[PDB]
Amino acid sequence: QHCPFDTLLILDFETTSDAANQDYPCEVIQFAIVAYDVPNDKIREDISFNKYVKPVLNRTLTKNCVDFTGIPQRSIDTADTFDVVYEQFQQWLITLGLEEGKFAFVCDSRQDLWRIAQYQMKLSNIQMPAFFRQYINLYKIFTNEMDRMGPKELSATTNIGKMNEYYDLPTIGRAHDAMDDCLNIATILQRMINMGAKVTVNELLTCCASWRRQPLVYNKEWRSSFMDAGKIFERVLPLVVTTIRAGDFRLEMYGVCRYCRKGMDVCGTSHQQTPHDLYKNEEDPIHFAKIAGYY
Amino acid sequence: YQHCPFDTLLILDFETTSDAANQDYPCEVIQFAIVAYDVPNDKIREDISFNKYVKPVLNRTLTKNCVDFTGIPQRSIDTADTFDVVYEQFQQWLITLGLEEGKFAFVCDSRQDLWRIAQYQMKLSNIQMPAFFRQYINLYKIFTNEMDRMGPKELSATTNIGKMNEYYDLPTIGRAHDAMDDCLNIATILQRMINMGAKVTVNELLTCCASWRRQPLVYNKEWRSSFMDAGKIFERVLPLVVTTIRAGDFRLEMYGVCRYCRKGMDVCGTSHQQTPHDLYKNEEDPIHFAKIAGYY
Ligand SMILES: [Zn+2]
Ligand SMILES: [Zn+2]
């Protein structure tokens, strides 16, 4: 109906972390997808991908990480590295015969594709594919929907939590298992569609933004603030998030950078707005940028 | 006369990667520090020292709690060499000193530095454990005996060094858990001990075999949050085991032959002699540090 895609792929990544430190080189440790069949309004749990991933930079999971994600150490010690798992994902995609630009990924925020996929793919030396450079931020649709229908007082802290609370849906499994997150998002998505939401891509990864032309005002305590760390990532990572209105999106924008209008084979091979102003303080280096090779 | 049979003592400290709340952790050396002590002249030689940061390979990012404990900033390890390089620099620095084989010994504040940390790091780096790490002076054990001689006090300090400074009434040097400040504290403590009657000699030896590793360990499921219980499993995982020797029983000629198998230390220690297969059965609860190190 409203959704121009015939299939939606709900995606979730879990990463290595250390709660108290934002200057951390997050590596994917779980990669999960569930398919949603748009014309039939059906969640297809039988069409799914669920792999653990062995990190190479930080091989031992932090305790706060395992408490948060619920992933135990054993599951990543027996896992393949990202480059192998991503290849399996590419292969699995092919064995589903979807048409380029007729499926889109759905996430609960900008974190999975703008930050996590982008950063992991630098580590693994993989080109950001066109299907990650265009996606549905479900939480952005949700806030438009709240605005459209009627805001109410929410006490949940996570994106998934609030959406579940607002639509009055029971929490599935537990927070932060990648597959459980996927199922929650899928059930929310379905509900949003039944209530008349237009679910379509709303975020695009772009080589440039005029607001990056102004040097970031450096907050020296950024390493303990999620918001302030976000500002650093925005500058360090090549691709930036540009929003698009539902009515302005077209399926033919697939594979085409919204900013420079070139194909995504040419756009994205090198950073067009390298933050040299952040890179001259030898006294206070940005660890995640150093270890990935941004400088 | 001189109760200490060595001509020079090497005070060693390691700092490692860590994650306070998890003891199933592949500790990697991130600081390697040494200060020399001249025995016949009773002098701490602060000018004869080794002090290097080390870049880990398995856990390249220090946890915040590791940073807070050791005081080591991330930038200092990002710019450092890996253990194999730093260890090679140590070997080279050692030869510069011009020391007679078996006439110098290492000094630590516990069994941790050489029994656990060095042994483990050296399995990761694939370096053979040297003779001068397989016999050493555990100063805290000597300290423990010295308290029986002179009479015990009620100590409130919490670290081994803190205790030793408290008991002998010495001021704390620098900051705790900086490898070099620890070395300086240990050297000063050592000096006081010898001057106050202590018999300072090799008291600990690393051996390939012990009868108490024949009987499978009484497995504690919650071992990962307990320092003592994790020690018990490290004792089984690590090939070489700590064996104590009385002061009057040590002989210089014990370098570098194993107390159990009586073979040179170039032959002993290549292969675990008491592999704890009983511990390696359950793929639903595996020992992480034993797995990444390649013990199974
Ligand atoms: Zn572009
Ligand atoms: Zn032996």
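Since chain B takes its numbers from Swiss-Prot, the residues it shows come out as 3-298.
How was it done? The header gives X-ray crystallography, 2.5 Å.
The backbone N, Cα and C atoms fix where each Cβ goes, and this holds for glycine too.
According to Swiss-Prot, the protein carries these features:
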DOMAIN    B:12-192  domain 'Exonuclease'
MUTAGEN   B:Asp15 to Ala  Reduces DNase activity; when associated with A-17. Abolishes DNase activity; when associated with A-17 and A-115
BINDING   B:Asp15, B:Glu17, B:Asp184  Mg(2+) binding site
MUTAGEN   B:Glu17 to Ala  Reduces DNase activity; when associated with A-15. Abolishes DNase activity; when associated with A-15 and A-115
MUTAGEN   B:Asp115 to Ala  Reduces DNase activity. Abolishes DNase activity; when associated with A-15 and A-17
MUTAGEN   B:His179 to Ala  Reduces DNase activity
MUTAGEN   B:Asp184 to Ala  Reduces DNase activity
BINDING   B:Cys210, B:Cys260, B:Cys263, B:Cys270  Zn(2+) binding site
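Mapped onto this structure are the features recorded in Swiss-Prot.
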residue  : record               : contacts (Cβ under 8 Å, 6+ apart)
B:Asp15  : mutagenesis position : B:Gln33, B:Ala35, B:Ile36, B:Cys110, B:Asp111, B:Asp115, B:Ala181, B:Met182, B:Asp184, B:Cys185, B:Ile188
B:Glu17  : mutagenesis position : B:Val31, B:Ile32, B:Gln33, B:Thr72, B:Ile74, B:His179, B:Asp180, B:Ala181
B:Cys210 : Zn(2+) binding site  : B:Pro241, B:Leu242, B:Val243, B:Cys260, B:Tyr262, B:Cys263, B:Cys270, B:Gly271, B:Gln275
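Of all the mutagenesis positions listed here (B:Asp115, B:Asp184), the one with the fewest other CB atoms within 10 A of its own CB is B:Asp115. Within 8 Å of the centroid defined by the CB atoms of B:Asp15, B:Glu17, B:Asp184, the record's Mg(2+) site, lie the Cβ atoms of B:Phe16, B:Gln33, B:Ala35, B:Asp115, B:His179, B:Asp180, B:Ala181, B:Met182, B:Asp183, B:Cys185, excluding the listed residues themselves.
B:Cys210 are the recorded positions among B:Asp15, B:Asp115, B:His179, B:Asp184, B:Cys210 whose C-beta comes within less than 6 Å of an atom of ligand 2, given in sequence order. Sequence-ordered, the extra residues of this chain that approach the Zn(2+) site, with Cβ no more than 8 Å from the Cβ center of B:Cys210, B:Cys260, B:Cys263, B:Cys270, are B:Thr209, B:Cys211, B:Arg261, B:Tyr262, B:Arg264, B:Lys265, B:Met267, B:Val269, B:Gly271, B:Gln275. Summary: among the binding-site residues (B:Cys260, B:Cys263, B:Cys270), the fewest other C-beta atoms within 10 A of the C-beta are counted at B:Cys263. DSSP classifies B:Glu17 (mutagenesis position) as strand under the three-state reduction. Other Cβ atoms within 10 Å of the Cβ of B:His179 (mutagenesis position), summed over all protein chains shown, number 16.
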